[PDB]
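S.K.: The following block contains the structure, expressed as structure tokens.
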Amino acid sequence: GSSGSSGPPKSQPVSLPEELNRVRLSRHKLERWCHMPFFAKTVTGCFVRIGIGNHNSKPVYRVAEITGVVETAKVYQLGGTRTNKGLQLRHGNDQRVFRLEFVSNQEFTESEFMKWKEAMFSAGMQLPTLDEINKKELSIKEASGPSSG
């Protein structure tokens, strides 16, 4: 066993909801990476959109950061494929465990971002640095990228 590393990166925490959207995992990528080895490793550090609820009137969503990947006993469908990997999300200073099926695939609304930020601003936690966003993103690409645009 060995290790050693520490120090502040010195950067800005997602100046906008876009940067966060850049590293905003997608059910698809998940459904695909769900069959990849570097799944949890990758997904870990990204961001997904969870739909706490919806109801009949106004939608509801919250930004969460994947802290890891757990393993359930029950399996569920995910666009045809059946997976059993619980996405370890963290809402502010509170952890959680949702499913890919729930993991939406939309651009972090200007609200959600700010709404989620609140949890971070309340807990005094820090968001993803433009550096991490890129670095991380660069990982998403390598992981599996069809095209840029």
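Numbering starts at 1 and runs along the chain as it is shown here.
A Cβ is built for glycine as well, from the same backbone N, Cα and C atoms used for every other residue.
Here Swiss-Prot notes a mutagenesis experiment, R62 to E (Swiss-Prot position 401), with the remark: Loss of binding to single-stranded DNA. Experimental mutagenesis is annotated in Swiss-Prot for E71 to K (Swiss-Prot position 410), with the remark: Reduced binding to single-stranded DNA. For the mutagenesis result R90 to E (Swiss-Prot position 429), the note given in Swiss-Prot is Loss of binding to single-stranded DNA. Experimental mutagenesis is annotated in Swiss-Prot for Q95 to A (Swiss-Prot position 434), with the remark: Reduced binding to single-stranded DNA. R96 to E (Swiss-Prot position 435) appears in Swiss-Prot as a mutagenesis experiment; the accompanying note says: Loss of binding to single-stranded DNA.
Tell me about the setting of these features in this model.
M.R.: According to DSSP, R62 (mutagenesis position) sits within a strand segment. The Cβ neighbour count for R62 (mutagenesis position), using a 10 Å radius and every protein chain shown, is 18.
DSSP classifies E71 (mutagenesis position) as strand under the three-state reduction. Around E71 (mutagenesis position), the same-chain residues six or more apart in sequence whose CB sits under 8 Å from its CB are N84, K85, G86, listed in sequence order.
The Cβ of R90 (mutagenesis position) lies under 8 Å from the Cβ of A64, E65, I66, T67, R96, each of which sits 6+ residues away along the same chain.
Under DSSP, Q95 (mutagenesis position) is assigned to a strand (E or B) in the three-state scheme.
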S.K.: Around the Cβ of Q95 (mutagenesis position), how many other Cβ atoms lie within 10 Å? Please give the count over every shown protein chain.
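M.R.: That number is 12.
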